[PDB]
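One structure below.
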Amino acid sequence: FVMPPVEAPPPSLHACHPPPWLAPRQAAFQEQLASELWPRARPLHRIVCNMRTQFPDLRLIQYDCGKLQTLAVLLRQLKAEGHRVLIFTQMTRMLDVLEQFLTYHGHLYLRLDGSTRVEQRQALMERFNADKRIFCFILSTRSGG
Amino acid sequence: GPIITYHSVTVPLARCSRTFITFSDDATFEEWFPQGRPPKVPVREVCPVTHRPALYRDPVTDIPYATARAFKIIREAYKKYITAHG
Amino acid sequence: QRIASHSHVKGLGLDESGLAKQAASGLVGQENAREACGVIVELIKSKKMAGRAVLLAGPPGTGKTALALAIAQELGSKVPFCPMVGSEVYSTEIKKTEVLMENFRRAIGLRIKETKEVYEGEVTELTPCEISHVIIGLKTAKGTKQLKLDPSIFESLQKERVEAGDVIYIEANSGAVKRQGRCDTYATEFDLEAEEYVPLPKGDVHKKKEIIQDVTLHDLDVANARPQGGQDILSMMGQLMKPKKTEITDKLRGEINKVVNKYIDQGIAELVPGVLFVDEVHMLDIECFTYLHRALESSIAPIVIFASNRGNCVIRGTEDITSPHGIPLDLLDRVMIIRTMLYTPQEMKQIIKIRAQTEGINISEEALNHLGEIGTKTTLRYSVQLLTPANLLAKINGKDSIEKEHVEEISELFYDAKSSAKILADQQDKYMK
Amino acid sequence: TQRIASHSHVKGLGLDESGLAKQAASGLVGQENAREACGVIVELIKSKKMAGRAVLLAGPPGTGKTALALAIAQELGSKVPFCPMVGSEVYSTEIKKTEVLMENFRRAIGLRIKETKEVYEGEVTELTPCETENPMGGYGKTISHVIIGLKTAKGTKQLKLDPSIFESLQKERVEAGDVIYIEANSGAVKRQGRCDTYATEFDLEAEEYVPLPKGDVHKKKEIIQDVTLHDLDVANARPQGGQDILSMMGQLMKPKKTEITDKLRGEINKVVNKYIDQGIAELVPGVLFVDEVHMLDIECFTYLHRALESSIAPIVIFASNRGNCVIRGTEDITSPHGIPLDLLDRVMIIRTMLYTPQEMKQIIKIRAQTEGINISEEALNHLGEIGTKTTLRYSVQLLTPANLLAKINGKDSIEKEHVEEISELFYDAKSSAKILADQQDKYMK
Amino acid sequence: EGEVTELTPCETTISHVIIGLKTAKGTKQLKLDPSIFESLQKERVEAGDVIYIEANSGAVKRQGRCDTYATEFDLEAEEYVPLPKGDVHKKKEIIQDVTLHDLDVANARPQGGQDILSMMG
Amino acid sequence: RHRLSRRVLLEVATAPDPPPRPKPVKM
Amino acid sequence: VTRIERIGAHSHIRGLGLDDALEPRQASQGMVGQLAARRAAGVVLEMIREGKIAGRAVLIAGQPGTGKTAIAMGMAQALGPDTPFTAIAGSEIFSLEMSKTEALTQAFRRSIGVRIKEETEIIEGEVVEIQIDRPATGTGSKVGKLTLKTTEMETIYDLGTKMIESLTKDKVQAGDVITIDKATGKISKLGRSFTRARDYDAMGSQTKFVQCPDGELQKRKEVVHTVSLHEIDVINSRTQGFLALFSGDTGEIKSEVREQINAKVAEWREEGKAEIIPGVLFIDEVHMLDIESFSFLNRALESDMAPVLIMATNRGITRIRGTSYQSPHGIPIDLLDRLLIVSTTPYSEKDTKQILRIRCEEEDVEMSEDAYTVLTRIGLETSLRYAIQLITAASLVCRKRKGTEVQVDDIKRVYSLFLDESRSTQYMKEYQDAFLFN
Amino acid sequence: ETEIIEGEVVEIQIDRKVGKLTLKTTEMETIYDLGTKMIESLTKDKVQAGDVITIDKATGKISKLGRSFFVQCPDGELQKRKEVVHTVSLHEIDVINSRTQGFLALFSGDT
Amino acid sequence: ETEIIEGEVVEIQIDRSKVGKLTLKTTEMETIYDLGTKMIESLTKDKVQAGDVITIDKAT
Ligand SMILES: Nc1ncnc2c1ncn2[C@@H]1O[C@H](COP(=O)(O)OP(=O)(O)O)[C@@H](O)[C@H]1O
Ligand SMILES: Nc1ncnc2c1ncn2[C@@H]1O[C@H](COP(=O)(O)OP(=O)(O)O)[C@@H](O)[C@H]1O
Ligand SMILES: Nc1ncnc2c1ncn2[C@@H]1O[C@H](COP(=O)(O)OP(=O)(O)O)[C@@H](O)[C@H]1O
Ligand SMILES: [Mg+2]
C-alpha cells in the first residue's frame, strides 16, 4: 500500500540548438528497450499499481454504518434459512450504497429506483418472480405505485 | 459453430474417470488427425563417377558426387552435352 | 493500543501565561525546562527563524525525550516532527552529512493544493487507433462520454485486462488506470465466472477533485532524484538497477527551493517549517558536528532540538578531545541549553502514579509508598517498570490491585543495575572478561 | 587426482574393528589416542542423531590435525558432505562474516533424493484416434483414446493414451517418423527431433535429426541426486531460468553473494522435511572443518555459540596450533588456543602430540612411497636425523629435490650424498633465522 | 560529406546503396556497402539532409537539414545547416597521440551491441 | 590463406562481367 | 529416518515448567533448578502474552553454563508458533549491506506480526462431469458446464470464460476434489476421489484416494493472513522487494516507508481490519553490540511498535565495544536502567545430576547409577557442557563394545580420549614452546 | 541566439501528415504551416485553443504557461529572436559529457 | 576437432519461410542444400546473401 508522497518525471536536458542526432538516438534506444523489456515486466503490474494509487477497502463501507452491520447479520441469517428479501429505502443514494454493500457481500440483486422506464418495471418484476437466483430486490418506498 | 468439445465423465468400472473429445465437423477431425502414412526412406544416392556414397549435389546438373575430380568430370560432360546438343 | 514509555505525555502543562503547572498533561516537574520548551514551541509556531538549535541537558531519566515529545504534542500533527537518533547517520549507502541534510529537509513540510482529474465509468467501446492510441467510451448513471487517450494509457488498460463491460478508474494526472471489476449488470449471466463485480459509478464520467497534499522537501528531492513518474522503461530500469540511496546534490535542492517558492507565490502551497529532534547527539562524530555548524547557519534549516546525558566526555571521532556534553564547544555556542534536574521523591511518586493510571493499574497507597522508596534508591525507570509484573502477580493471586507484598516479590525476582553490579563485583572471577 | 598433494597418503584412520588405533595403517603413523578419538567422532557423525557438536584438534604445528580431519573425511566417504574451510575465508567483500559461517554450515548438511523417472521413447510410426461408435451429442465424431506407436532399436510398442494428448501432439507438431518421449509422471509429449533415417546427405538441419533410440520403448530408472541445503538456499535466493524482468536483471548484473534470510531457510527446511516424510529424500548430515579457527574474530566466535546450539547444525571440527594467543578483534585478551573460553566450553578437545624420530622416519618412508621415490636405508636415516632437528615438513620436502638430483646424476634411488647436497642447497626456518639474526643490519626493517 | 540528393537501395535483399551528395563544388554519386543502409535508416536520412559518411567505418551522422529547405514549412522543429563548402570527398592525413591506458579502457567494456544484455549495459 | 591481393583485386575489377549462370537441368 | 531437526543443545527444553501460579517445579518440561530465574521468565512470558506494554527489556545475566539460553528457549517453546520469536546473535547486526541501526530496526520489526482476518465464500466438492466447448479455429468465446458433488448436494454450474481458463490450466478432471474461491477464482486440487480409467497408458501409479467432502457446496470460511512488519516494509520498499524477502538485499529501508506502514497498521487496528501480535526479540551475547547500537536500542524501545527485548550476557564489569569505558555486563548504564535483570545462580550437584538424566533421556542413552555419579562429579569439576558431551561419547564407546548400558569404564575412556579446557591448557603449558604464539 | 514564439493559440488543425496552427498576440495574428516534427511535438503536449504557449522553434520545446479568455496574452511580436546566456561550470560539462543521459547525475549524485 | 561447411554463397531461395534451398561453392566444387526452419531463421538473422563467404558448423 505504500505510495511515494511526490511523483515526478525524470529531469529533462534542454538546449536551444542541440545535436540533431542525440534525441533520435535516445528515442530509438528507448523504443527498442521498451519493446524488448515491457512484456517481461507484466508480472509486476499489481505491485506497481498498488504503490501508485490506493482505493478505500470495500469492507470500510460496513464499518462506517451500524445499520450495515446489523443488516449484514440479518441478511446472513435470512440467506442461511433460505428466504428472499426486499430492501426499502427513502433515498436513491442509499440504494447506490446498498448496491455496493450487496455486491461486496455477494448478494445478487435487482434495482427499482423510480428512474427505470415504465416498460422495464414489469420485466424486472417478472424476472425477479421467475429467477430464484436473485436474493434481494432493492426498492424505493415512494416508487413503483 | 464448429467446436471441439472436451468432456470428462464418471463411469462405473466403483467409479472411474474417463475423458472424451468430440469434434463438431469432420474437417476439424481431419485437421487434428490427418492419419498420415509413414514416411519413405530416401534412396542413398551414389556418385556415378567414383561410386562412393554421394555427399554433394551439383545444382546445374543435379548429379550427386563425392569428389572434386567427380565434379570436374561431371561439368566436362555437361559442357560436351551443351556443345553436341546445343 | 499498546502503552509505550511516553504514552502519558500529552503536552507541556503550561498555563496561559506560559508558567508550568506542577502536575499537568502527564508532566510532574521540570517547571523551568517546561517553560523553556514552551518558549521554543512559540518560536517554532512563529515560522520566522531558521536553524535555531536547542540542547536539552541533564542526567538520564530527567525527561529530556519526554519534553521533546511534549513539544511535538503541543505543535500538533500538522507541524512536521522528525525524530532521529545520533547513531542513524552511520549509513552504508550515503555519507553522514547526506543523512543529516536529508533529515533536515524532512522537517520542513509543505501543504499544497492539487486538482485530480478522474475518468470513471463502465467501458462500452475500446477501439485502438493506429504506436496505437485508444478511443474509449465510458458510461455512468448520469451520462456517457467518449475519450481519446495516449498509447501509454492503452497499454495500462491492456495490462489491467480491461474489456467492454468493465468498470474502470483513470487518474489523468498520473495516468494510473485501475480496473475495479465487471459491471454488476452482468453478474447474473454466469454461475462461476471468476470475476469481481462492481456497481456502476453514480457520478459523472469526468470529475475534478481538489485535495490538500502534505509533503516535505525531502519527498520532492527524492522524487526528482530517483524519478518514477514517467512510467517509461528507463524509470523501471533505474529503479531496479539503482535501488540504493544517493547523495542528492545542492543543485537539486536549489531547484526544489525555486519550485516551492514559485508554488507559494502562486498561492497553492503553504510552508510548515517544522522540527528536527536528535536524541543521542553525543553519538555523532566531529564531522557531523562540523557539518551541523553550516547546516544550522542556513536560512532554510528547521528548528533542531538536541539531547544529551553525557558529562565531560570525549567527542566521538576525536582521539582525546573532551567537551562538556560530548559536543564540541563550537556547536555549544550555537545552541540554547535547557537544563533538566533530578526528581524529588514526591515527584517520583507522582510519576509512578501517572504511569500506573496510564497502564490501567490500581495500586494501593502502601504499595505506592514502597515503590517510591524503591525508586529513591535504584532509579525511577526501574520503579516504573515493576508496575506491570506486580499487576500480573496480583492478578494471578486473584487481587485486582497491587499490594506491598507483590512489589516486594517482584523486586526480589528482578534486580536493578546497582544490585547486578554488586553481584558482578563479588563474583568477578566467575564471569567472563 | 594424478598429482600428489601433501595429504595424498592419508586413506583413513588405521583403526581396528574394536576402535584401537594401529601403529601404522591407512597412511597414518602414531597419534594413536587422537586417531581413536577421531574414530569415535566418525561414529558420532555416522549415527546422524546429533547436531551442532564441535570438536577441536589442538596441538603443535605439523602434528596431523589436518591429516586427521582428512582421515575422518575418508572414513565417512564421498556420500557424507565434508566442507573444508579456513578461518580467513569469513572476511569477504560481499557478505558479512556470520553469513559466510552460516553458508558453510548449510553446505555441510547434505540431502540425498531418490526418484524413479519413467519415460516412453520411440519413433512415431502410428497416430490413430480411437473413435466411438456412439458419438456423444449425436453429431460429429468423439474419440476415447489416441493410439501412438513408438519404435526403438529392439522393439515396438503401442500406447493407448488419453484424448487430451491430441493438443500436446499438435503443439509439438509431432508427425510420423519423429522421435518423441512421453513422461508417465506428467503425461506430456516432448518431440526430441525427427529420426535420422529420413535425412539425406543434402540436408543442412543441425538439431532436427536424431538417431533412433536404442533399448526398450519403456525406460525407467532410479535417479539419486545429492544436494545440500546451501544449494537450495542459493538457487532460491538468486534464481536462474525465469523469463521475467527480474531474471533478466540477474543475468545482466554481476552475481553477488547476499544475506539469505531466515524465512527462505525455514522454507527450505520445511520442503526438506516434506520430502523426507514422503520418502523421496534422506538427510545426510556431514562435517564442517574449520582450519585455522584462530583467524576468526570475536564476532565469528560469538556467532558460533548460537550456530552450534542449533538443532540443524552439522558436526564442526576445528583445528588450531596457537598457544596463549590474543583473540582477534579484541584488545589484549588472551585465550589458550586463540579461542574464547565460552567456545572452548562447547567443544571436545583432541590433543595431538609431537612425533618421535621413529614415527618421523615412518612418515618420511610413506611419503617417499607415495611420491614414487626409492630411498636407501642410509639416506632415510640421514633424512630422519635432519627431521629430528629442523622439522618433519622440511624432511618430507627434500624427497623430490633429492630424487631429481639423483636422476640428473643418473641414479634410480636417493643416496645419502643427494640428501646432503639438497640440505646444503635449501635452508630451513631455523637456519634462515640464524642467518637473519647474524646479519640483522644488512636486512630490511 | 554533403546534402543528400538521392538515396536509392539497389535490390538483388539490397546489393548496394547508391547515394547522391551535393556540396558547393559539385555533386558526387557514391556506391555504399549494403550494411550502411541500416545506419542510414537509423539516422533517418532523407533527401535534403546534410550528412557525412565515414569511408572506413560506414558511420553516418545526420547533422541537420540543408538551409535551402528552411522555408518548406513555416514551423518545423528542425536544425537547418548550411551546405558544405568543399568537395564531397575530403581526405586528411592526421597524426594523433594515444596512450596505452586509452587502448586499455577501450577494451574493458563492449560498445554498441543490439542484444538485450548489451543495451541494458 | 584467403586474403586478397592487389593483383587479384585489379584483375577482377578490370575483367569483364562473368557469363550468366546456366539454368538448372535435370540430368 | 532423521528429520532436519536433530538433538541439539536445548532439544530437551519444552517449556519453562511452571504451574498456574508461575511457581517453578523442580524438574518439569526439561528445565531443572533455576527456580527464581524461571519464575521471572514466566512473569515476563505473561507480560508478553498480554501484549499491552511495548518496548520492555529483560537481561538474563549469569555465569557460563547457568541456563540463560535454556531459559530463553523455554520461553520460546512456551510462547508457541503463533507469537513471533526472533532469536539473533549480537554479531549478526554487523552487516556490509545495511547499517547497524537498520539491522536492529529490521530485527525489531521481524518480532511484530500483523494478522488480517476475513471471510470468503468457498466451493468444495467432487467433480462429477466437466464439459468445455471451444471454437475449432480462431478467437471465440469458450462455453462450459461443471458439475460438483458433496455427500448431500450436487449442482451444475454454468461457467464463464475466465473460470473455464482456470479449470483448463489446472487440468481439472472428473473425480478431482477441487476448491474454488468465488472472488479470485483460484482453484486448488486437493486429491482424487477415485482412480482414472485403467485402459489408458502412461498414467503412472495411482496414489491413494481422498474421501468426498460433506455438507453444503458453497460454505463460508475464515481466511487468516499473517505477516510481520519487516515483511511489509520489504514488500513496500521497492517493486523487487518480494524477492528481497528471501535474498536479503533489502539495503536500507526509507524511514518514510516505515512511518507510512506504522500509520496504516494503526488505522487497520482502529478499523478492525487487522490485529497486531507483538512478539519477542532475543539477542544472545548482547555484549557484542557497540555503543552506537546500544544508543539505538535506548530509543527504539520507546515506540509503540517495539516488541519485548530479551538479552543474555555472561560478562562482568567489561569494556563496552567501540569505547574505552568499563560498564556492568558490557552494557551502558543508560540502557541498564531501562531493563530488569534476571540472575542465574550456579547449579548444585543434584541439579547437575537431574540435567544429566534429562539429557540422557533426550539422547536415548541408558546409564548406570555409578556412571551418573562419576559424570556428575566430572561436570562439577569441569563444566556441565563437558559432561553433556561425554554422555553421547560414552554411549558411542559402549555401543562399539557391543554393550547396552553406559558404565564407569566408558566414561573414563571418553574422559581420557576427550579433554576439557583445563587439562588441555595444562598440556599446552607443558609444551608451551611447541605452540606458536604465547 | 534563439527564436522564441510566444502567443495565444487560436486554431490548431491536423489532418492525416499536414497541419496548420494559428497564433495571436494583442497586436498581430498569424497562421503557420506546420512540419511533421512540430506536429508531433504539439500532439505529445496537448495544445488546444485558448492556451498561451511559448515555442522554441529549433527544438519544438512547447511549454504551456496558462490559459487566456490565467495569464494575459503576449503583446508584441509573435516571433522573437532572443539572446540566451548560460554560465556552465566545468563540472557540469564533465558530467553531461561523462555518459549518455549523464546530466541526471548533476541532480542525484551518482557521478 | 569440428566438422564445418565452408564456401561462398551463390543463391538463397526461401519459399513461403518453411522450406528453402542454399547453394554453396568453392573454387573446385558446388552443391545445393535443403534448409529447415531453424537453418532458414539463422540465415535470415545473419542476413546472409549472395557472395558471402561463410562457414557452418555441422553439429550446432
Ligand atoms: N516530568 C515527568 N513527568 C512524567 N513522566 C516523566 C517525566 N520525566 C520523565 N518521565 C518518564 O520517565 C521515563 C524517562 O524519561 P526520559 O525522557 O526517557 O529521560 P531521558 O532524559 O533519559 O530521555 C519516560 O517514560 C518518561 O516518559
Ligand atoms: N601421523 C601421521 N601419519 C601420516 N602422515 C602425517 C602424520 N602427521 C602428519 N602427517 C603429514 O605431515 C604433513 C604435516 O601436515 P599436518 O601434520 O596436517 O600439519 P597440521 O597438523 O599442523 O595441519 C602432512 O603431509 C601430513 O599428511
Ligand atoms: N536448568 C536447566 N535445565 C535443563 N537444561 C539446562 C539447564 N541449564 C543448562 N542446561 C543445558 O546445559 C547446556 C548449557 O546451558 P546454556 O543455557 O547453554 O548456558 P548459557 O547460560 O551459557 O547459555 C545447554 O545444553 C542447556 O540446554
Ligand atoms: Mg548461551
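Residues 12-456, in that order, are what chain D shows, numbered as in Swiss-Prot.
How was it done? The header gives electron microscopy, 3.9 Å.
Even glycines carry a Cβ here, placed using N, Cα and C.
The following features are taken from Swiss-Prot:
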- D:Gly70, D:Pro71, D:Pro72, D:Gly73, D:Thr74, D:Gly75, D:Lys76, D:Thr77: ATP binding site (BINDING)
- D:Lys76 to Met: No effect on interaction with NOPCHAP1 (MUTAGEN)
- D:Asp302 to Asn: Abolishes ATPase activity; inhibition of MYC- and CTNNB1-mediated transformation (MUTAGEN)
- D:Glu303 to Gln: Reduces ATPase activity. Decreases interaction with NOPCHAP1. No effect on formation of RUVBL1-RUVBL2 heteromeric complex (MUTAGEN)
Residue pair D:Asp302 (mutagenesis position), D:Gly70 (ATP binding site) - Cα distance, angstrom, rounded: 13
Cβ atoms near D:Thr77 (ATP binding site) (within 10 Å, other residues, all chains): 18
Other C-beta atoms that fall within 10 angstroms of the C-beta of D:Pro72 (ATP binding site): 14
Cβ under 6 Å from ligand 2: qualifying recorded positions of D:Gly70, D:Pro72, D:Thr74, D:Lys76, D:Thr77, D:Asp302: D:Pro72, D:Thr74, D:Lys76, D:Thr77
Site of maximum Cβ density within 10 Å, from binding-site residues D:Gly70, D:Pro71: D:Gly70
For the ATP site built from D:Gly70, D:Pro71, D:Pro72, D:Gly73, D:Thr74, D:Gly75, D:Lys76, D:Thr77, further residues of that chain with CB within 8 A of the site's CB center: D:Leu68, D:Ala78, D:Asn332, D:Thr363
Which of D:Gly73, D:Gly75, all binding-site residues, has a Cβ with the fewest other Cβ atoms inside 10 Å: D:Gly73
D:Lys76 (mutagenesis position), number of other Cβ atoms within 10 Å: 25
D:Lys76 (mutagenesis position): secondary structure state under DSSP, collapsed to three categories: helix
D:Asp302 (mutagenesis position) CB neighbourhood, other CB atoms within 10 A: 21
Number of Cβ atoms other than its own within 10 Å, given for D:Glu303 (mutagenesis position): 18
Alpha-carbon distance [D:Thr77 (ATP binding site); D:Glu303 (mutagenesis position)] in Å: 10
Subset of recorded positions D:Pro71, D:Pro72, D:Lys76, D:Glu303 within reach of chain G (CB-CB under 8 A): D:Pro71, D:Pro72
Separation of alpha carbons, D:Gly70 (ATP binding site) and D:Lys76 (mutagenesis position) (Å): 8
Neighbour count (Cβ, 10 Å) for D:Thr74 (ATP binding site): 22
